[PDB]
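*Asks:* Take this structure first; my questions come after.
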Amino acid sequence: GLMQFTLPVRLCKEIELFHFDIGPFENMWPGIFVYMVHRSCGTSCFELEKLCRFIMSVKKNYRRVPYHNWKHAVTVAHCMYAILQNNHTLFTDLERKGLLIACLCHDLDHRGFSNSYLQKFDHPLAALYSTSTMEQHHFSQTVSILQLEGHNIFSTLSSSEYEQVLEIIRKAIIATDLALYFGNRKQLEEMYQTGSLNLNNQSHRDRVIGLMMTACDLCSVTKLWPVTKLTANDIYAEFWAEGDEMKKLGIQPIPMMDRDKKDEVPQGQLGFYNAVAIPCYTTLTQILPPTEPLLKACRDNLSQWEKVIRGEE
Ligand SMILES: Cc1ccccc1-c1cn2c(n1)C[C@H](NC(=O)c1c(C(=O)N3CCC3)cnn1C)CC2
Ligand SMILES: [Mg+2]
Ligand SMILES: [Zn+2]
């Protein structure tokens, strides 16, 4: 009860900033997450014994893939932490509980392959879940781990609160399917501009939470340039592996996944910042003004990719 987690001074200060990098010391990441839960939610939200057992089971169920790994999980939970801390009063006690856990669990048991590759391979998960294939798997893995003896961190919630938190987590995890992001942001853009956006409307909050999940999931684009640049290497290590596997199935992959077209990465990055990242953080900044530092860091990185094309780096 009276046991806090305490970070070294540099981490204690920088963890509050949107652009914090969680560092290369894996053994500190669990403590960083508990620190964020305690400050974001309270030291009472979860039994520490159960949270620690949940965190370590979640870690064990992430694989050793270049990008969709345990570091990504914690990184995405930190961006959510930064959004929740800068928007103190806008979110219910249940939402703060659910969303950090959603972010930690959102890519559970990822193999480093897209929903497209699962479908073309004819992987069993593609038979079980026809759309948002991996994302339904991630939520399913989350429920499994919550039901391990000693792992139910929500046990002190009432039955209805329990049903509400699992519904927040489910929608939050499904929303990380980038195919669903385009239509979700368009709807939110319309609602904000015609002034119909109403955060007491549950279907509207769902949409806003969905956009928060895209923002946290993509947050490598909101870091210092060297973090952004080095994360992109890991993202392409997965994409090019998938392209290799597409070739093995006798299918030429899209240029994004074809290691033979590395040369065009910078232009692909521009398309992505213009089509996905900038519009995401722009609408997010309109709805939640204190998340502006994410939009500003994203535009800075767009500028860095423009400089790469111009041969200046
Ligand atoms: C057109 C092209 C030609 C030649 C070479 C490359 C490209 C190209 C097109 N695109 C990209 N490269 C990367 C971009 N996606 C990211 O950069 C990305 C993700 C992300 O899409 N997801 C899914 C799982 C992670 C997460 N964060 N970031 C930064 C998507 C579009
Ligand atoms: Mg995912
Ligand atoms: Zn993710």
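Using Swiss-Prot numbers, chain A covers 724-1036, in order.
Even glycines carry a Cβ here, placed using N, Cα and C.
Copying in the features that Swiss-Prot gives for the protein in this structure:
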BINDING   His791, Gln992  3',5'-cyclic GMP binding site
ACT_SITE  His791  active site, proton donor
BINDING   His795, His829, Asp830, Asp940  divalent metal cation 1 binding site
MUTAGEN   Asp830 to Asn  Reduces activity 1000-fold
MUTAGEN   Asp830 to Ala  Loss of activity and of zinc binding
BINDING   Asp830  divalent metal cation 2 binding site
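Just tell me what is around each of these and how deep it sits.
*Replies:* In the three-state DSSP scheme, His791 (3',5'-cyclic GMP binding site) falls into the coil class.
Residues near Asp940 (divalent metal cation 1 binding site) in space but far in sequence (CB under 8 A, at least 6 apart, same chain), listed by position: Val799, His829, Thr899, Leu901.
Taking Cβ-Cβ distances under 8 Å and a sequence separation of 6 or more, the neighbours of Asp830 (mutagenesis position) in its chain are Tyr785, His791, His795, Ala796, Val799, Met857, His861, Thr899.
Secondary structure at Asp830 (mutagenesis position), as computed by DSSP, is coil.
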*Asks:* Let's check the environment of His791 (3',5'-cyclic GMP binding site): how many other CB atoms sit within 10 Å of its CB?
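*Replies:* That number is 23.
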*Asks:* Other residues near the divalent metal cation 1 site, CB within 8 A of the CB centroid of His795, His829, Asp830, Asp940?
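*Replies:* Not counting the recorded site residues, we get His791, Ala796, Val799, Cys826, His833, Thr899, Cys939.
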*Asks:* If you skip the near sequence neighbours and keep only those at least six away, which residues in the chain come within under 8 angstroms of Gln992 (3',5'-cyclic GMP binding site), Cβ to Cβ?
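*Replies:* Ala955, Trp1028, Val1031 - these are the non-local Cβ neighbours of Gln992 (3',5'-cyclic GMP binding site), listed in sequence order.
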*Asks:* When the number of other CB atoms within 10 A of each residue's CB is tallied over all shown chains, which of the binding-site residues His795, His829 has the maximum?
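*Replies:* The most densely surrounded of these binding-site residues is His829.
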*Asks:* List, in residue order, those recorded positions out of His795, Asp830, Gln992 with a Cβ under 6 Å from any atom belonging to ligand 2.
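*Replies:* Only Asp830 meet the Cβ criterion.
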